[PDB]
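Novice: Provided herewith is a single structure, encoded as C-alpha cells, for subsequent inquiry.
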There are 2 protein chains.
Amino acid sequence: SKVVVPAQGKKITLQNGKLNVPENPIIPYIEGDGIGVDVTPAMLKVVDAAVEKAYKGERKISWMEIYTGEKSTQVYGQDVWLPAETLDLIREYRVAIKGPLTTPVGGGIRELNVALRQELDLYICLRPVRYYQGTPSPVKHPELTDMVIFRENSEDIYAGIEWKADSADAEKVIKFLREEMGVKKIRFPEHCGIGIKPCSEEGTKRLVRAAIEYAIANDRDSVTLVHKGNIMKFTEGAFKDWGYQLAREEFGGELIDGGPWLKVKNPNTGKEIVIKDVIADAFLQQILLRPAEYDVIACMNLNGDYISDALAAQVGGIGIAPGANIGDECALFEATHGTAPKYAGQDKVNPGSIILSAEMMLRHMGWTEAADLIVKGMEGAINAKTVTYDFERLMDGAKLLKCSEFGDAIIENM
Amino acid sequence: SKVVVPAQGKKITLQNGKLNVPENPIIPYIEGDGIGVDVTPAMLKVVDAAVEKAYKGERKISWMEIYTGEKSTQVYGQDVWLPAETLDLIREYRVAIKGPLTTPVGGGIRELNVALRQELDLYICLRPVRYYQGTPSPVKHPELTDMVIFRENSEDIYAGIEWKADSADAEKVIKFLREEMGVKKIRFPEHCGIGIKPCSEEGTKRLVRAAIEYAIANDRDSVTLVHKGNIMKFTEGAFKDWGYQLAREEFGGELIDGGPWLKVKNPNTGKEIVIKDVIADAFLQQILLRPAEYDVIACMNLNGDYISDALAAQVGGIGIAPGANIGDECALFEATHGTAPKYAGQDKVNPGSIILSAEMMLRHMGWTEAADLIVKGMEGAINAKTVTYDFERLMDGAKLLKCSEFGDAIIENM
Ligand SMILES: NC(=O)c1ccc[n+]([C@@H]2O[C@H](COP(=O)([O-])OP(=O)(O)OC[C@H]3O[C@@H](n4cnc5c(N)ncnc54)[C@H](OP(=O)(O)O)[C@@H]3O)[C@@H](O)[C@H]2O)c1
Ligand SMILES: NC(=O)c1ccc[n+]([C@@H]2O[C@H](COP(=O)([O-])OP(=O)(O)OC[C@H]3O[C@@H](n4cnc5c(N)ncnc54)[C@H](OP(=O)(O)O)[C@@H]3O)[C@@H](O)[C@H]2O)c1
Ligand SMILES: CC(C)[C@H](C(=O)O)[C@@H](O)C(=O)O
Ligand SMILES: CC(C)[C@H](C(=O)O)[C@@H](O)C(=O)O
Ligand SMILES: [Mg+2]
Ligand SMILES: [Mg+2]
C-alpha cells in the first residue's frame, strides 16, 4: 500500500448508528481527475480554515490521500484503476470526500464513480440545491429554488446490465424474450442493443425512508416522488406506489382530499408534511415555473441525475452544486460536476461545488460551526462579486478570480 | 362505423414521397380527453379562419371527426378505446390532428398515445420550441431559445416491455438473467420489477437521418445528439455512435479538429452544419445557460420526452408547445401537453399548443400562407397582452382571456 495513515489523527467510529467523531479525525480524500487537481487543493485549504477558525485550534482534520482513477495507475501501476484498499479505507474511516473522476474508454473498466457508490452500497445520492445571494442566474427568481434531492443510488438502469447490438449475448437475450417470454414489442430486433432496468421494493423504500426522515429532521414542507410511471408501470410506477405505501405504513401517512397525496405529521414540529408525486417530464417544467412548490425530492437513479443538473443550472450552475453518497456504514462526499478536461489544470473552475460538499461533510460530522463558516465565506465572496468564470457570465461589475483565488476569497469572508 | 366522410372534401394522396394536397382536403381529427374539449374547438376555428383569409375561399379543410379514448367508448361502446378504423383512417388520409388523450387505469389498456404512434410507425416526434415576443417567461433571455427536437418515437423504454415485481414472469426473467446470462448486478432480485430497453441501428438512423435532412432543408446551424452514453453504452451510446456514423456515411460528415464533432456541408446553402453530442444531464444545464449554442436536437424516446418539457417551460410553458408524430406514410399532429383534467371543461387552458401544432400541419401540407397567418395572429394576441391564465403569471398589465376568447384574439390579429 502507498497510503500513509496520518500520525496525529484518529479514526471516526460509528456506534448505534451514530457517528463518534474525534477532534483529530482522519478523513480520506481522492484528488480526482482533470479539474480535481484544481478544486481539491482549494477545498482542503478552505476546510482547514473553517475548522481552525470555528474551534480555534481545538479541532483539526488529518487528511489521508487515497487513490482511484488515473493517479491510482501512477501510484499502484497499470490497470489498477480502483484499488481494493480504497474501498476498504472509505468503509473503515466512515467519512471521505472525492474530486471528479473519469473512466477510460474500454479496457473493460466499469464507470469508476458508479463502482464506488455500488461497491460501498451508498444507496443515497443527496444533492441539495439552493440559491446563494449574488449568484448570477439565468432565471428571474432563483431565490425561489430551495430543494433537496434524494436520488436512489444503487439500482435503475445504472445496474449496468446491457449487451451490444449483434453480440451473441444480445441475440441470446433477444431470442429468449421473443421465444420464451413471447415479446412482440421490439420494433427492430436486428442490430439491437439491450439494457435491463431493475427496481425493487427494498431499494425504493430505503431511499424514500431516508427522504421522509430528512424532511422530518429538517422540518421541510413536502416530499415529491418524481417518476415516469405512466410509461414504466412496473419500475417507475412501482417506485411511486412503494413510496406512498411506506409513508402510510411507516410514517402514518394520511389521505389528503380523495388522494393521491398524503400528509405526514412532523413528530417534532407538529407540522404536516405533504407527500405528493409528479410525472418526470412535467416536473422539469414545474421546477422552472413553480419552484416554490417543491422541497425534498425522492426519485430514481437516472431521473435524479437529470434533475440534479436541471436544478443546479437554476441557481448558478454546476459550479455551485454539492452532493454526497450516503450509505448505512459510510459516506462519500462529492460535487455533482465532472472532470471538465477542457478547463482541467487551468486553475479556473469554480471550487464552490466540492467546497459545499465538504460543508455537507462537516455538517455530517456534527461540526456545524465550521460548516456555517464555509457558507458565510461563500456568500460573502459571491456578494463581493469576486468570482470565477462561470459566475462572471451574467455578472456586470464582477471581478474574475482564479480557482485558488476564489478559495482565498471564501476564507477572507469567513 | 360512426365516422362520417365529408361530402365536399377530397382525400390527400402521397405520390413519390410527396404529398398531393387538394384544395378541399379531408382532415381527420380526434377531439381529445379533458381539456381537449376546450382547445380543439378553438383550433378548428383558428385554422378555418387562417385558411379562409389566406386563400380567400379558394381552399378549405373538410374536417372528419374520428374517435379514440373516452369518447370512442361513448360512440363505439364499452372497451372500444382505440378502434381499428381510427388507425386505418389516419394512414389513409395521410394527415391528421389530435387533442390530448388519457389512458384509464388498468383494464389491460395500453397507453393510447403511444399506441397511435407505434401502430402507425410514426417514428419521429417533432417538437419545435421557440420564443414568441411578449410571452412571459421565467428565464431572462427566452429569445435565445430556438430549437427543434427530433425525438425517436418507436423504441427505447417506450417499447412497453416490463414485468411486475413478484410476478411469475418477472421471476422467470430474473432467473434467466442470473442463471443463463450470469448477471450478478441486480442489487435486490426479490420483489423486483423489470423493464427492457431496446435501441437498434435502423431505429436510430432513420431518426437521425430525418434530423440532419431537416437541418439541411431549413439551413440550421447544428444537430446535437443528446444521450447518456457514459452509463448506457449499448443503447444510448450506440445511438450516439450510430448518429455520427450516419452523418459520415450518408452526409459526408467531416472531422472537426480531432473530433468527435463533425461538420456537414449544406448542399443548398453551402453552410457547414455542426454535428456534436452532449451528455443528457449536462444538456439540461446547457439549454438554460447556453441556449444560443443549440439548434436541432436528435435524441431517444425518453430523453426527448424530458427535453420537450424542459425547453417549453423556457419560452412560456407547455401552453405554447406544439408537436407532430411523423412517419413515412402519414403524420399525426398533437400538442406536447396532456388532458389536464384539473382544468378540463373550464375553457381556460391555453389553446396555443394545439393551434401551433395545426400550424405545423398546414406547413406540412404546403399551405405555408395559412400557417403564416396563425403565427402572425398568435404573436399579435400575445403582444396585445390578451392571454390565458398560464401567461398571466409573470405578466403585469396583461388581460386574462378564456380559451375560446384567446382563439378569437388570434383571428383578430391575423
Ligand atoms: N461524479 C463525477 O466524478 C462525474 C460527474 C459528471 C461527469 N463526470 C465525467 O467527467 C468527464 C467530462 O464530462 P462532462 O463534460 O459531460 O461533465 P462536466 O465535467 O461536469 O462538464 C460539463 C460542464 O459543466 C460545467 N462545470 C463542470 N465543472 C465545473 C466547475 N467546477 N465550475 C464551473 N463549471 C463547471 C462546465 O460548463 P460550461 O462549459 O458551460 O461552463 C462544463 O464544461 C467525463 O469523463 C464524465 O464521465 C464525472
Ligand atoms: N400526448 C398526450 O395526449 C399527453 C401528453 C402529456 C400527458 N398526457 C396525459 O394527461 C393526463 C394528465 O397528465 P399531467 O397532469 O401529467 O400532464 P398535463 O395534462 O400536460 O398537465 C401538466 C401541467 O402543464 C400545464 N398545461 C397542460 N396543458 C396546458 C394548456 N393547454 N395550457 C396551459 N398549461 C397547460 C399545466 O401546468 P400548471 O398547472 O403549472 O399551469 C398542467 O397542470 C394523464 O392521464 C397523462 O398521461 C397525455
Ligand atoms: C459520471 C456519471 C456516471 C455520473 C452519474 O450519472 O451519476 C455523473 O453524471 C454524476 O451525476 O455524478
Ligand atoms: C402520455 C405519455 C405517454 C407521453 C410520452 O411520454 O411521450 C407524453 O408525455 C407526451 O410527451 O406526449
Ligand atoms: Mg450527473
Ligand atoms: Mg411529455
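Here chain A follows Swiss-Prot for its numbers: 3-416, in order, are the residues you see.
Technique stated in the header: X-ray crystallography, 2.0 Å.
Placed from the backbone N, Cα and C atoms, the Cβ positions cover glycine too.
Below are the features listed in Swiss-Prot for this protein:
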type	residues	note
MUTAGEN	A:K100 to R or E	Abolishes enzymatic activity
BINDING	A:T104, A:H339, A:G340, A:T341, A:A342, A:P343, A:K344, A:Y345, A:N352, A:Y391, A:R395	NADP(+) binding site
MUTAGEN	A:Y160 to F	Nearly abolishes enzyme activity. No significant effect on substrate affinity
MUTAGEN	A:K230 to M	Nearly abolishes enzyme activity and strongly reduces substrate affinity
MUTAGEN	A:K242 to R	Impairs enzymatic activity
MUTAGEN	A:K242 to E	Strongly impairs enzymatic activity
BINDING	A:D307	Mg(2+) binding site
BINDING	A:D307, A:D311	Mn(2+) binding site
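Neighbours and distances for these, please.
Specialist: When secondary structure is read from DSSP and collapsed to three states, A:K100 (mutagenesis position) falls in the strand class. Taking the Cβ of A:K100 (mutagenesis position) as centre and 10 Å as the limit, one finds 27 other Cβ atoms among all the protein chains shown.
Neighbour list (A:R395 (NADP(+) binding site), Cβ cut-off 8 Å, at least 6 residues apart, same chain): A:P138. Reduced to three states, the DSSP call for A:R395 (NADP(+) binding site) is coil.
All protein chains considered, the CB of A:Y160 (mutagenesis position) has 24 other CB atoms within 10 Å. According to DSSP, A:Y160 (mutagenesis position) sits within a helical segment.
Sequence-distant neighbours of A:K230 (mutagenesis position) (same chain, 6+ apart, CB under 8 A from its CB) are A:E238, A:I281, A:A282, A:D283, A:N305.
Other Cβ atoms within 10 Å of the Cβ of A:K242 (mutagenesis position) number 24 in total over all chains.
The DSSP secondary structure for A:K242 (mutagenesis position) is helix.
Of all Cβ atoms in the shown protein chains, 26 besides its own fall within 10 Å of the Cβ of A:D307 (Mg(2+) binding site).
The Cβ of A:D311 (Mn(2+) binding site) has A:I320, A:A323, A:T338 as same-chain neighbours under 8 Å, each 6 or more residues away in sequence.
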Novice: How many whole Å apart are the CA atoms of A:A342 (NADP(+) binding site) and A:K100 (mutagenesis position)?
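Specialist: The separation of the Cα atoms works out to 15 Å.
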Novice: On a simple 10 Å Cβ count over all chains shown, which one of the binding-site residues A:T104, A:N352 is most densely packed?
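Specialist: Max Cβ neighbours within 10 Å, all protein chains included: A:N352.
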Novice: Under 6 Å from ligand 5 by Cβ, which recorded positions from A:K100, A:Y160, A:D307, A:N352?
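Specialist: So the answer is A:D307.
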Novice: Which of the recorded positions A:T104, A:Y160, A:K230, A:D311 have a Cβ less than 8 Å from any Cβ in chain B?
Specialist: A:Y160, A:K230, A:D311
Novice: Where the criterion is a Cβ under 6 Å from an atom of ligand 3, which of the recorded positions A:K100, A:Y160, A:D307, A:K344 meet it?
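Specialist: Near ligand 3, sequence order: A:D307.
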Novice: Among all protein chains shown, how many Cβ atoms are found within 10 Å of the Cβ of A:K344 (NADP(+) binding site), not counting that one?
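Specialist: The answer is 9.
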Novice: Given the recorded positions A:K100, A:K242, A:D307, state which is nearest to A:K344 (NADP(+) binding site) when distance is taken between Cα atoms.
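Specialist: Considering only the listed recorded positions, the nearest one is A:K100.
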